[PDB]
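Asker: Got a structure for you, written out below as structure tokens; questions coming shortly.
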Amino acid sequence: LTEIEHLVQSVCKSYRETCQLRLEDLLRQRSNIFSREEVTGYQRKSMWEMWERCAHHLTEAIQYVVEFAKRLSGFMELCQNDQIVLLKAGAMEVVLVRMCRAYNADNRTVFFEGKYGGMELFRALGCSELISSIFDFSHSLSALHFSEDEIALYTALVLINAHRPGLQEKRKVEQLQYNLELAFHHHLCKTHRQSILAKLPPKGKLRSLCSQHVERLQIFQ
Ligand SMILES: CNC(=O)[C@@H]1CCCN1S(=O)(=O)c1ccc(Cl)c(COc2cccc3c(-n4ccnc4)cc(C(F)(F)F)nc23)c1Cl
């Protein structure tokens, strides 16, 4: 009881403290859309330049997720090895989930460098299939109309995953995961939102999208 509802409020607080982007700013900026000439500007950048600027933005978003982990009940009590394994496996997946907040399903645009643009803005990356899959993924997640509280609890579980290969204190991650699931399940049951569980994307889907070009990021500043 009591303890579960306390865990729920602690995870929702850690999340709100560690957002890269205030929801109210993303929503207010939805009318601020890149011009054709601004899009053409992005489409003529070199593949290298466009990967450099996307790598920089991904790194910045990852730092806010590392701060989420630091503030998450139980995380900083796991062994250093397991903290590193969970972040390395989970941090980019949490960025991908956080990005459905910055996605406008009404015109299929995403917040990027101060305005909203469609997937054709990212043409110079030369990975149009991946961009289209990230847009498709965000479209599907946007459709759950997550509360900030639901996003907090869901992203806590994306991170605290006792099946990540290379964990050394597997039983201690399982104990923290189990408490987070009881927290998530209790919140959804109480709000009558338990139908969203069957709509959450498979873990293999988050993996493949978030890791398809990991080796490449190393060569960007
Ligand atoms: C919304 N505001 C922001 O500042 C966002 C939050 C997250 C990143 N920034 S953003 O710059 O504006 C930004 C906003 C929208 C878009 Cl669609 C991109 C582009 O996305 C990606 C492009 C290329 C590769 C991506 C990739 N990846 C890396 C290695 N293998 C896969 C993973 C991811 C993902 F994070 F997992 F989704 N996105 C990727 C960026 Cl960068």
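The residues of chain A that appear here are 267-487 by Swiss-Prot count, in order.
Determined by X-ray crystallography, 2.0 Å, according to the entry header.
Cβ atoms here come from the backbone N, Cα and C positions, even for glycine.
In Swiss-Prot, a mutagenesis experiment is listed as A327 to F, annotated with the note Completely abolishes transcriptional activity. Here Swiss-Prot describes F378 to Q as a published mutagenesis experiment; the accompanying note says: Completely abolishes transcriptional activity. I397 to N appears in Swiss-Prot as a mutagenesis experiment; the accompanying note says: Nearly abolishes transcriptional activity.
I'd like to know what surrounds each of these features in this structure.
Answerer: Under a cutoff of 8 A between CB atoms, and with a sequence separation of 6+ in the same chain, the neighbours of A327 (mutagenesis position) are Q286, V361, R364.
DSSP assigns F378 (mutagenesis position) to a strand segment in the three-state reduction.
The DSSP secondary structure for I397 (mutagenesis position) is helix. The Cβ of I397 (mutagenesis position) lies under 8 Å from the Cβ of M385, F388, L391, each of which sits 6+ residues away along the same chain.
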Asker: Inside 10 Å of the Cβ of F378 (mutagenesis position), count up the other Cβ atoms and send me the figure.
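Answerer: Within a 10 Å radius of the Cβ of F378 (mutagenesis position) lie 17 other Cβ atoms.
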